[PDB]
Amino acid sequence: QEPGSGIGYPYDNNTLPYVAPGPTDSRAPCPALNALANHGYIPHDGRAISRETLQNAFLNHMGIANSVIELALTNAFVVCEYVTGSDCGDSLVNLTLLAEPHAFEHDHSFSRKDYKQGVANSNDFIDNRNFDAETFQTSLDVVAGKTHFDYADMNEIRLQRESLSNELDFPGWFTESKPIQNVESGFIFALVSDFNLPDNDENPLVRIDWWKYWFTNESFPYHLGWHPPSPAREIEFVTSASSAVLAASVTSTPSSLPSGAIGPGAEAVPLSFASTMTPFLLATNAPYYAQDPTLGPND
Ligand code: HEM
Ligand SMILES: *[C@@H]1O[C@H](CO)[C@@H](O[C@@H]2O[C@H](CO)[C@@H](O[C@@H]3O[C@H](CO)[C@@H](O)[C@H](O)[C@@H]3O)[C@H](O)[C@H]2NC(C)=O)[C@H](O)[C@H]1NC(C)=O
Ligand SMILES: *[C@H]1O[C@H](CO)[C@@H](O)[C@H](O)[C@@H]1O[C@H]1O[C@H](CO)[C@@H](O)[C@H](O)[C@@H]1O
Ligand SMILES: *[C@@H]1O[C@H](CO)[C@@H](O)[C@H](O)[C@H]1NC(C)=O
Ligand SMILES: *[C@@H]1O[C@H](CO)[C@@H](O)[C@H](O)[C@H]1NC(C)=O
Ligand SMILES: *[C@H]1O[C@H](CO)[C@@H](O)[C@H](O)[C@@H]1O
Ligand SMILES: *[C@H]1O[C@H](CO)[C@@H](O)[C@H](O)[C@@H]1O
Ligand SMILES: *[C@H]1O[C@H](CO)[C@@H](O)[C@H](O)[C@@H]1O
Ligand SMILES: *[C@H]1O[C@H](CO)[C@@H](O)[C@H](O)[C@@H]1O
Ligand SMILES: *[C@H]1O[C@H](CO)[C@@H](O)[C@H](O)[C@@H]1O
Ligand SMILES: *[C@H]1O[C@H](CO)[C@@H](O)[C@H](O)[C@@H]1O
Ligand SMILES: *[C@H]1O[C@H](CO)[C@@H](O)[C@H](O)[C@@H]1O
Ligand SMILES: *[C@H]1O[C@H](CO)[C@@H](O)[C@H](O)[C@@H]1O
Ligand SMILES: *[C@H]1O[C@H](CO)[C@@H](O)[C@H](O)[C@@H]1O
Ligand SMILES: *[C@H]1O[C@H](CO)[C@@H](O)[C@H](O)[C@@H]1O
Ligand SMILES: *[C@H]1O[C@H](CO)[C@@H](O)[C@H](O)[C@@H]1O
Ligand SMILES: [Mn+2]
């Protein structure tokens, strides 16, 4: 928000306004990075981004401690080298390259289509990067008519997404990614669980309206009473949440799940790509921004 608005106070005492991305700006497949860039906490053009810029933006504007993004930073820079063909040092070339498929970006996302979802032909690909309202509605509808949800519900959401993706993706494309996705499940609990409930830290419940605002608008739900978690969330919360999602008992099983879907997940680890592997072409679509309605500077 505008700095004088005080909308962030006393959790964020140095806010900047929302500015929609323009056609030439670079955006990510990540709703968090996109919100940060839209506010200029990382470059509004989405280019030439250092580790410390990312660390400070998450810590000071989202209540997310450095530990939470340590592996994500490693993997962002691995993917940058893979996509560009050279070491990117400490200047991430852009955010768009993070949508390189079967890498950090993965299938069965909550709010994005898959790279070969619904394609009639094998060499074809689609936008696996921008927010997709229909896809996100498939996640939301698992928890329809509710204001909050728990770990077991999140497990059902990710199972629904895996099912749909396995059914809709071009045969042979679909690749399950439980470890990365369920770190992101933990990220959702870390950011938009309801800290106004007495047992939040131990039994977090996602507030659905906060989640929906964040993802649809790529800005922060201050108007709904959200603020950055204080103290900032740490990696233990995130991986504990990830564990708890996958350990929750499944009471509704979709058909078409890949082998081993129900059960614990491997720890997320650093990515690596063979030097002789050429990257998949990135989708070139302009960055998404909310238009129904468009957002003002304080939204
Ligand atoms: C340097 C830090 C980060 C990097 C490089 C990064 C990168 C990514 C990438 C590549 C994806 C796409 C995965 C996919 O859905 O196919 C993604 C998704 C996601 N990220 Fe980030 N991320 C970072 C930090 C965070 C943080 C701290 C949060 C929130 C606390 C967050 C929340 C999410 C969520 C919830 C998704 C899943 C979106 C969906 O499935 O529709 N990210 N991120
Ligand atoms: C974010 O950065 C990435 C990585 O640099 C950009 O993707 C790359 O964009 C270049 C054009 O600037 C593409 O190069 C072209 O490739 C074709 C096919 O090989 C070649 O014939 C052309 O002469 C040219 O070199 C490159 O393919 C593309 N990389 C991938 C893997 O798709 C991306 O455009 C940047 N996005 C934004 C919004 O800044
Ligand atoms: C991205 O741009 C490429 C050319 O720059 C196209 O060849 C791709 O098909 C892809 O097109 C999509 O996004 C661009 C934005 O640059 C739109 O102009 C197209 O209409 C399409 O949505
Ligand atoms: C915001 O400013 C107030 C008033 O000085 C202060 O009490 C509070 O600790 C500040 N918040 C942060 C995150 O620094
Ligand atoms: C997006 O933000 C606008 C402006 O604050 C708000 O009216 C709208 O409800 C938000 N969208 C969602 C889905 O939360
Ligand atoms: C989540 O999981 C990690 C291991 O991946 C632990 O280090 C953490 O304490 C939490 O249990
Ligand atoms: C790890 O931490 C999470 C968040 O505090 C808990 O919900 C979980 O039960 C485990 O203790
Ligand atoms: C979360 O918890 C599970 C089991 O409780 C662990 O296997 C995982 O490593 C993480 O600590
Ligand atoms: C785990 O527990 C649920 C009930 O919470 C069962 O429906 C499921 O079969 C599994 O035993
Ligand atoms: C069984 O229970 C789980 C968790 O309580 C639900 O998410 C599912 O829809 C079914 O009712
Ligand atoms: C749906 O069905 C699967 C097995 O096909 C169970 O593991 C799950 O708990 C749910 O009953
Ligand atoms: C229980 O929930 C699962 C996962 O969302 C569905 O696939 C199933 O049809 C039932 O509603
Ligand atoms: C989230 O974190 C847990 C604990 O490391 C994993 O088991 C899960 O697969 C996901 O990465
Ligand atoms: C990481 O691991 C891959 C193999 O998965 C190697 O090809 C790469 O050079 C790096 O050691
Ligand atoms: C990268 O580019 C090579 C050709 O240079 C392809 O063979 C490979 O599948 C990938 O598309
Ligand atoms: C986004 O842009 C529209 C005009 O298309 C305005 O009506 C709205 O208030 C916001 O500025
Ligand atoms: Mn994806």
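In chain A, numbers come from Swiss-Prot; the residues present are 21-319, in order.
Structure method, as recorded: X-ray crystallography, 1.1 Å.
Backbone N, Cα and C atoms are what each Cβ position is placed from, and that goes for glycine too.
Around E204 (active site), the same-chain residues at least 6 positions away in sequence with a Cβ under 8 Å from its Cβ are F130. Residues or ranges marked as active site in Swiss-Prot: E204.
For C50, the entry in Swiss-Prot reads heme binding site. Listed in sequence order, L115, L118 are the same-chain residues at least 6 apart in sequence whose CB falls under 8 Å from the CB of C50 (mutagenesis position).
Note on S129 (Mn(2+) binding site): other Cβ atoms within 10 Å of its Cβ, all shown chains, come to 24. Taken from Swiss-Prot, the feature Mn(2+) binding site covers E125, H126, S129.
Experimental mutagenesis at this site is recorded by Swiss-Prot as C50 to H, annotated: Retains most of the chlorination, peroxidation, epoxidation, and catalase activities.
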Other same-chain residues whose Cβ falls within 8 Å of the Cβ centroid of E125, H126, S129, the recorded Mn(2+) site, in sequence order: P49, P121, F124, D127, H128, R132, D134, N148, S197, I200, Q201
